[PDB]
Amino acid sequence: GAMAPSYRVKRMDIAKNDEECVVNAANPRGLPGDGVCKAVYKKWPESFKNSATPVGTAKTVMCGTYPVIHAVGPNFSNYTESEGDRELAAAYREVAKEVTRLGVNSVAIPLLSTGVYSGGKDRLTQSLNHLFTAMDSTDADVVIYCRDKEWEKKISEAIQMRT
Ligand SMILES: COc1ccc([C@@H](Cc2nnn[nH]2)NC(=O)c2ncnc3[nH]ccc23)cc1
Ligand SMILES: [Cl-]
């Protein structure tokens with residue numbers, strides 16, 4: 001694990017991360033998709049071999065020796081708020097189990113169920129809180145990747161508030 005486990009946020013493409021493994025915001029069918037998923041597909045295409053997995057789960061596939069954790073968050077256009085909240089929290093708990101199993105000292109993670117899976121709602125706080133609930137008991141350094149300037153500021157403030 002990391003010597004002093006921390007949370008950090010960076011506004012840049014997760015495909016250029018400087019961590020020991022990456023979490024993909026995957027679709028259940030293991031398709032190239034769009035957004036984070038498409039950037040992960042272009043960078044680590046080999047990691048999409050048998051990567052299909054249900055909503056609320058995570059499946060790791062190696063690209064060489066680099067682990068890609070395919071985490072499937074719910075699409076809030078299909079799920080109710082209550083059921084979608086439960087599956088989002090579960091996808092993050094499965095990410096924590098995988099990061100621990102892998103023995104990595106760091107992980108790059110995006111905010112699950114935001115963007116096209118958000119059902120047109122702002123889910124920054126909801127997704128980030130479920131991320132913290134799952135990752136707080138792990139000792140990996142966590143680096144959150146985002147693309148929006150206002151989101152970078154809000155994530156940074158949320159990290160600092162707890163320290
Ligand atoms: C439906 O799943 C999604 C998950 C995350 C996302 C969004 C959430 C977001 N939007 N503003 N800051 N954050 N993030 C990215 O699109 C993103 N983040 C990191 N690296 C990237 N490389 C290429 C894209 C990309 C959308 C959709
Ligand atoms: Cl970039």
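Residue 1 is the first one shown; counting continues down the chain.
Method of determination (from the header): X-ray crystallography, 1.6 Å.
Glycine residues also receive a Cβ, built from the backbone N, Cα and C atoms like all the rest.
Here's what Swiss-Prot has on this protein:
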type    : residues                                        : note
BINDING : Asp13, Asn27, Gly35, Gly115, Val116, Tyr117     : ADP-D-ribose binding site
MUTAGEN : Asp13 to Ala (Swiss-Prot position 1343)         : Partial loss of ADP-ribose 1'' phosphate phosphatase activity
MUTAGEN : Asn27 to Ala (Swiss-Prot position 1357)         : Partial loss of mono-ADP-ribosylhydrolase activity; complete loss of ADP-ribose 1'' phosphate phosphatase activity
MUTAGEN : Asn27 to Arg or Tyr (Swiss-Prot position 1357)  : Almost complete loss of mono-ADP-ribosylhydrolase activity
MUTAGEN : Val36 to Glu or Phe (Swiss-Prot position 1366)  : Almost complete loss of mono-ADP-ribosylhydrolase activity
MUTAGEN : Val36 to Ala (Swiss-Prot position 1366)         : Partial loss of mono-ADP-ribosylhydrolase activity
MUTAGEN : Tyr117 to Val or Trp (Swiss-Prot position 1447) : Almost complete loss of mono-ADP-ribosylhydrolase activity
MUTAGEN : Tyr117 to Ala (Swiss-Prot position 1447)        : Partial loss of mono-ADP-ribosylhydrolase activity; complete loss of ADP-ribose 1'' phosphate phosphatase activity
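Between the alpha carbons (Cα) of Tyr117 (mutagenesis position) and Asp13 (mutagenesis position) lies a span of roughly 19 Å. Residue pairs drawn from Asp13, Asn27, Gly35, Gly115, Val116, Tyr117, the listed ADP-D-ribose binders, are separated by up to 19 Å at the Cα level. Taking the C-alpha atom of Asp13 (mutagenesis position) as reference, the shortest distance to any of the binding-site residues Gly35, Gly115, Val116 belongs to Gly35. Checked against ligand 2, the recorded positions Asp13, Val36, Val116 give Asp13 as the ones with a Cβ under 6 Å from it, listed in sequence order.
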